[PDB]
Amino acid sequence: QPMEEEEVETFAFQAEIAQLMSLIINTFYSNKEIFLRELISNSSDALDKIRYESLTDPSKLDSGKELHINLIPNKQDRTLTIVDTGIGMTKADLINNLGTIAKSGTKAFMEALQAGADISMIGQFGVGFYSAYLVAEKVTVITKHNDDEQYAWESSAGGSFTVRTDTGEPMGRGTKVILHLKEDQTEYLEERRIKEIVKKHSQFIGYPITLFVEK
Ligand SMILES: [Mg+2]
């Protein structure tokens, strides 16, 4: 019962990343559904990583042999969670890859959108993760890499994100991306819609994907 103390670190998003996030949140786009494709691709890439590292060193699957993606809608807390057993991210990975370091493509993507590009283009510009903000007012990333502890990344945009040691449910190895869906984006909690968009845009993923439906 004694009071637990948890360390938090707050970080500023690189300037253009912040500008991109604002643009994603504040402009209307049709075709927002592609966000799911982006997150499954990231999971896919992370699963490739672990599969390859494990040929080199089999003891990298100690933290779990199965390589897969799970989708978990929750109509009670209005969240959609994408879980993989890929490589995971170290603390430095989260800080460096998800927000503090400039991406080569950001500027090109913002011009391309200002010119009328379909939001679907985001993948090609190396900034696909931020498509989460088409549908989510807040995103939490839980992650565990073999070389590090479990950490939580979180941002409601607005220019900052935080990183902290995670003291929730141990994950083993991989990444859990939790989308707190905006009020008007709850269609992404529907099993038909999720099935629909996986079939359309994510049908050549090289790992099994399971959808967990409550009831
Ligand atoms: Mg990506």
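Chain A uses Swiss-Prot numbers throughout; the residues present, in order, are 10-224.
This deposition comes from X-ray crystallography, 2.2 Å.
Cβ atoms are placed via backbone N, Cα and C, with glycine included.
As given in Swiss-Prot:
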type	residues	note
MUTAGEN	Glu47 to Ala	Strong ATP-binding. Strong interaction with HSF1, HIF1A, ERBB2, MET, KEAP1 and RHOBTB2. No effect on interaction with TSC1
MUTAGEN	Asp93 to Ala	Impaired ATP-binding. Strong interaction with HIF1A, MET, KEAP1 and RHOBTB2. Loss of interaction with HSF1 and ERBB2. Los of interaction with TSC1
MUTAGEN	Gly97 to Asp	Abolishes ATPase activity
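On the structure: features taken from Swiss-Prot.
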residue: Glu47; record: mutagenesis position; contacts (Cβ under 8 Å, 6+ apart): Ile131, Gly132, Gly137, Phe138, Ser140, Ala141
residue: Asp93; record: mutagenesis position; contacts (Cβ under 8 Å, 6+ apart): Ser52, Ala55, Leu56, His77, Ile78, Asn79, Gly183, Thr184, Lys185, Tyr216
residue: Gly97; record: mutagenesis position; contacts (Cβ under 8 Å, 6+ apart): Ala55, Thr152, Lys153, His154, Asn155, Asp157, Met180, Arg182, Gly183, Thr184
Coarse DSSP state, helix versus strand versus coil, of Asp93 (mutagenesis position): strand
Where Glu47 (mutagenesis position) falls in three-state DSSP terms: helix
